[PDB]
Amino acid sequence: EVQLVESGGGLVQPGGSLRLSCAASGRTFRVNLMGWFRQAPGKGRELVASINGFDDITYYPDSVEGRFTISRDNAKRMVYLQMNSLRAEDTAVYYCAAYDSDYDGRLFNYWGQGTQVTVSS
Amino acid sequence: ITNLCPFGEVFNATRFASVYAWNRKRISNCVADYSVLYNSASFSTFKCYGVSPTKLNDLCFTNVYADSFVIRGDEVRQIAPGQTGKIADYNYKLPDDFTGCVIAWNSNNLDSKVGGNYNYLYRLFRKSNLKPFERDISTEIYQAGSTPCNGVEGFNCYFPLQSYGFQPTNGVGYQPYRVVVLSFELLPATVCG
């Protein structure tokens, strides 16, 4: 099977920083591209960052680009997301996403449990 | 002492980029050696538009650009001006006034694995076509129906990228092909021959 185990992420102060990590265990993925998602209470699941491990190419949606950064450790099967200048808007559950391919080539997605991060004064 | 352009780093690179995330290298302030380009390898495609290869040594360009990517053989015919298709519309589009060269060579011995090498991806859908030399690297789900999508894949909501299952037994048309496009800028020119 596959299992993304997310660690890091608790309580932070507005303007502070925080690094989340995610570790994959199970079958090796046919493709190397992962991402982090953020579901806020009362909102839909949002894309925060995506990293292609085969390449050195990262993608951040216009909502958060210069503030968050995504990195990877291929040997350890780790993926990290560092968040800086965190604001109260960022309170949410952060999820791990590991993309794979089917025989046909269509890309699907494995999910981690998610870790909650709150930014309160 | 004036160094030469790093064309070996581009062509003889160990790994090439996916077509959707085609890689680009700026080539300024050097003296290029085009002789080593032709006979250092066997290319299956070498087409130049708007420029002459014998006069490349006798011309000086301002800014040269080496774009590189990987696609399947069938798609090599799309890396040219005024072409359409998935690659030309959603991956790498060359302008109608392209002044450069397009080189490509089979790579089944490096970019294909038994059971499929799914690391090389390409874009299937976009809301619009790509302007010339535009790069789209977004991984937001594509809205393929009237129902809007909320960052969740599902019915009529598809991931925009798909993997080339490059196998070593595929047909020459479906095998991997490394492509290098040499764009020539004209505008102090720091490249020569």
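Just so it is clear, chain B uses Swiss-Prot numbers, and the residues here are 332-518, 521-526, in order.
According to its header, the structure was obtained by X-ray crystallography, 3.4 Å.
Cβ coordinates come from backbone N, Cα and C, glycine included.
In the three-state DSSP reading, B:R346 (variant position) counts as coil. B:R346 to T appears in Swiss-Prot as a known natural variant, with the remark: In strain: Omicron/BQ.1.1, Omicron/XBB.1.5, Omicron/EG.5.1.
B:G446 to S appears in Swiss-Prot as a known natural variant, with the remark: In strain: Omicron/BA.1, Omicron/BA.2.75, Omicron/XBB.1.5, Omicron/EG.5.1. A simple way to gauge crowding: the CB of B:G446 (variant position) has 10 other CB atoms within 10 angstroms, across all the protein chains here. For the recorded site, B:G446 (variant position), the DSSP three-state label reads coil.
Cβ neighbours of B:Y453 (variant position) (same chain, under 8 Å, six or more residues apart in sequence): B:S349, B:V350, B:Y351, B:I402, B:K417, B:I418, B:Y421, B:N422, B:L492, B:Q493, B:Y495. Quoted from Swiss-Prot, the note attached to the natural variant B:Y453 to F states: In strain: B.1.1.298.
The 10 Å shell around the Cβ of B:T478 (variant position) contains 11 further Cβ atoms across the protein chains shown. For the naturally occurring variant B:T478 to K, Swiss-Prot gives the following note: In strain: Delta/B.1.617.2, Omicron/BA.1, Omicron/BA.2, Omicron/BA.2.12.1, Omicron/BA.2.75, Omicron/BA.4, Omicron/BA.5, Omicron/BQ.1.1, Omicron/XBB.1.5, Omicron/EG.5.1.
Quoted from Swiss-Prot for the published natural variant B:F486 to V: In strain: Omicron/BA.4, Omicron/BA.5, Omicron/BQ.1.1. Long-range Cβ proximity for B:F486 (variant position), meaning a same-chain Cβ under 8 A and a gap of 6 or more residues, is found for B:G476, B:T478.
Every protein chain considered, the tally of other Cβ atoms within 10 Å of the Cβ of B:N501 (mutagenesis position) stands at 17. According to Swiss-Prot, the mutagenesis experiment B:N501 to Y carries the annotation: Increased binding affinity to human ACE2.
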- Message: Given that 2 residues are missing from the model between B:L518 and B:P521, what is the Cα-Cα distance between those two, in Å?
- Response: 7
- Task: Would you kindly give the Cα-Cα distance separating B:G446 (variant position) and B:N501 (mutagenesis position), rounded to the nearest Å?
- Result: 11
- Message: Return only the integer: C-alpha distance in Å from B:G446 (variant position) to B:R346 (variant position).
- Response: 19
- Item | CB contacts for B:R346 (variant position) [other CB atoms within 10 A, all chains] | 13
